[PDB]
Structures are given as structure tokens and as C-alpha cells.
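Colleague: Here you go, one structure.
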Amino acid sequence: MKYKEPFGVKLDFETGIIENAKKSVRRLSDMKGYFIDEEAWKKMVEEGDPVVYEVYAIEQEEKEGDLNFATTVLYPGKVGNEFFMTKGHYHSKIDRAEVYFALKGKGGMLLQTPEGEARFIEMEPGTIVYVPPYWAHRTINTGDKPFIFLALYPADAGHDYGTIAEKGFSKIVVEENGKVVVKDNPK
Amino acid sequence: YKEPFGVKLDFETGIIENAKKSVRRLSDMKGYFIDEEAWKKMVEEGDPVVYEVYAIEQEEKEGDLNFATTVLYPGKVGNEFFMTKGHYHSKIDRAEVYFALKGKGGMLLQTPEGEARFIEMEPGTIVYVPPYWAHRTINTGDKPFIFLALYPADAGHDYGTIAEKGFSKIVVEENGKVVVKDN
Ligand SMILES: [Fe+3]
Ligand SMILES: [Fe+3]
């Protein structure tokens, strides 16, 4: 068979940008119905519709045993009292895992099982997080500076954004004299 | 369901909190370097450590992931730079991704057909090891070369082939980094 060529690409620790990577941008308007305070959401969109996070990805064909990787730049902010966060998802092939490596800023990862059992892992520069098979995951920026991290996952894992779009996570992460992880009313 | 977790990686030492540590000395690498005599000597001179690994692995299951940092110390066996043993995956189908954290070096890759490639690595470099390619890491500096590796949990290891055939190229120093044919 015809083999693929190996390669090296630079990752800027300060910006999170990966050379030759495919860039994706998610604005607040791309997250309709993800936040609890839908009025605060509407107001922020009309006021400017800021970018929530950008993604720089290098992915291969969806074949067993291969790997993809991507950095995410999650900007600081809140929709009411709820911290800026990624959309979150399960994998299409739900038993695929993922590994995250925090590079800059501060935040944490919210994970949950299909039953809604939740976990919240704090992340700071240098933190490596293991997302086990079957767990949905969402990253949260709980600071005032960009939260940058690298994600590595199986090329055939895919994304199930749908379940989350519909029901969301069982917990929401908000600010109240500190970082609070509480039950999600709509969940 | 397995438990998610976070562990701290030290950007300076490469040490990963709660990981399994392993060490490989020259004595653990018999028949890997070309200058057989320089090997015997350095081993009698107290075979020093070539590299250390801080690993966190899962059971050999499809779709899961293992990760580990390697601390590849500087030095040479003759004029041949300090390196890892190198290997193909049991399931040759599996790929791997490396992320350079400190020092300087490179990755030498090989296909079963005879094709070889050497990719330079420095802080920030991410290397994509495609399916079917055997790979070995080389330290071409005077300081420690530290990097993080991520690979499929079911990739496995096959040193046999390499341990016997070796790589088609060797990386040596001639007032500079030089990649040349091996025997
Ligand atoms: Fe994922
Ligand atoms: Fe490997």
C-alpha cells in the first residue's frame, strides 16, 4: 500500500496556533440554547456576538488506530454568571478516549456519563487530563485570560454534539464568590 | 466506567505526577549501536542511563489511549548519538503523536520497504508518526531532550524486528548532525 508521510509542525505555546492546521471559530451565536441565561445570551450576541473559542486541528481519515490532534483557544467571559465553555460532546464511537494537555491560563473540565454522573477536574498549565471511554466532556474557562490546551483523540472517534445540544450537561459551572459546580435546571 | 483524572506534568523535568517510571541503560541496549567496542567500554565504565520514561497506560483495548514522557539524556556510543531502542507497533496499523517539550533532537522513522525519514524536533514541535512506520527518538544535543508521546492503548510493541534488522540509517556527529546509511 501507499504510506502517508510523517511530518513535524510547530505549536506556539503562547498563542496555541499550530502551523498548517485547519482553523474553526465558534461565536456565541453558534451556541444557541447552550447557556442557562438565554436573555443574557441574546443581549451579548446583539452587543457583539464575541468569539467563545477557536480550534486549530490536524485530522486524518476516520480509520481505526490513527490519531487526530488540535489546540483550542477558549476566551475568557461569562453569559450572566456562567463561564465561557466549549459545546461539549460524546464520541460517535462512544468508547474512544481522549487526552488533554493544558498549556496556558486556567479552567477545568466537566465530564459526565450517559446517566449524568458528573466530575469536574481543575486544570492549570501542565495539567494532563484523561477522558475515559464513554464520558462526554466540556472545557470551561474560569479565569480572565485565555485558556489554551491541546487535545489528542482517535481518528475514528467522531463527535456526537447532538445529545448535548438537546439536553446539555447535568451540571453548570458558575461564579458566586468563587467557582461553583451546581445542578443544571434544564438537564 | 473508568475514572477520569488529572495529573501534573512538570515542564522542566518532564516528570508526570503518579506515573510509572522506568530506566534503560546501555547494558539494556546490547546490539543497538554500531561501534560494538565503544559499547563494551562504556558499559564497563559503569553503563550510564540512556533514557527514563514516565508512563500512564490503560489496558490493551481498541479506541483507548496511553501517554508518557521520555527523558533522553545526552551522549554518544562512538559518534552515534544517544537514542531509544525504537520499534514497530504490534498492530502496525497504529499511529503516534509526539510533542517536544525541552532540549533538541529528532525522530527517525522507517517503512518495511526501506524508506527512512528524519524529522528535527525542538520545543513546540509536534511530530505525526503515521501508521506502519517504525520510529526511534534521537538526542542530538548536550542537554536532556524531553518529550510527551501519545499512542493507541492497543498499539503494542515489537522490538524484535528492529532489534535484529535495526534502522536503515544511523545518526552521528561530524562537526554537525549527520544522517547516514547503516549496516
Ligand atoms: Fe472529544
Ligand atoms: Fe510507539
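This deposition comes from X-ray crystallography, 1.9 Å.
The backbone N, Cα and C atoms fix where each Cβ goes, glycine too.
The Fe cation binding site annotation in Swiss-Prot covers A:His89, A:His91, A:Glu98, A:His137. Annotation of the mutagenesis experiment A:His89 to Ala in Swiss-Prot: Loss of catalytic activity. What Swiss-Prot says about the mutagenesis result for A:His91 to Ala is this: Loss of catalytic activity. Looking at Swiss-Prot, you'll find the mutagenesis A:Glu98 to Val noted as follows: Loss of catalytic activity.
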Colleague: Using the centroid of the Cβ atoms of A:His89, A:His91, A:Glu98, A:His137 as reference, list every other same-chain residue with Cβ within 8 Å of it (recorded Fe cation site), in sequence order.
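Modeller: Along the chain, the qualifying residues are A:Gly88, A:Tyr90, A:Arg96, A:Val131, A:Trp135, A:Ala136, A:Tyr153, A:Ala157, A:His159.
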Colleague: Could you round the CA separation between A:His137 (Fe cation binding site) and A:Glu98 (mutagenesis position) to a whole angstrom and send it over?
Modeller: 10
Colleague: Give the helix, strand or coil assignment DSSP yields for A:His89 (mutagenesis position).
Modeller: strand
Colleague: How big is the Cα-to-Cα gap, in Å, between A:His89 (mutagenesis position) and A:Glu98 (mutagenesis position)?
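Modeller: Just about 12 Å between their Cα atoms.
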Colleague: Could you work out which of the recorded positions (A:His89, A:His91, A:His137) has its C-beta surrounded by the smallest number of other C-beta atoms within 10 A?
Modeller: A:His89
Colleague: Sort out the sequence-distant neighbours of A:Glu98 (mutagenesis position) for me: same chain, 6+ apart, CB within less than 8 Å of its CB, listed by position.
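Modeller: Spatial neighbours, sequence-distant, of A:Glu98 (mutagenesis position): A:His91, A:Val131, A:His137, A:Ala151, A:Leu152, A:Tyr153, A:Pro154, A:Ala157.
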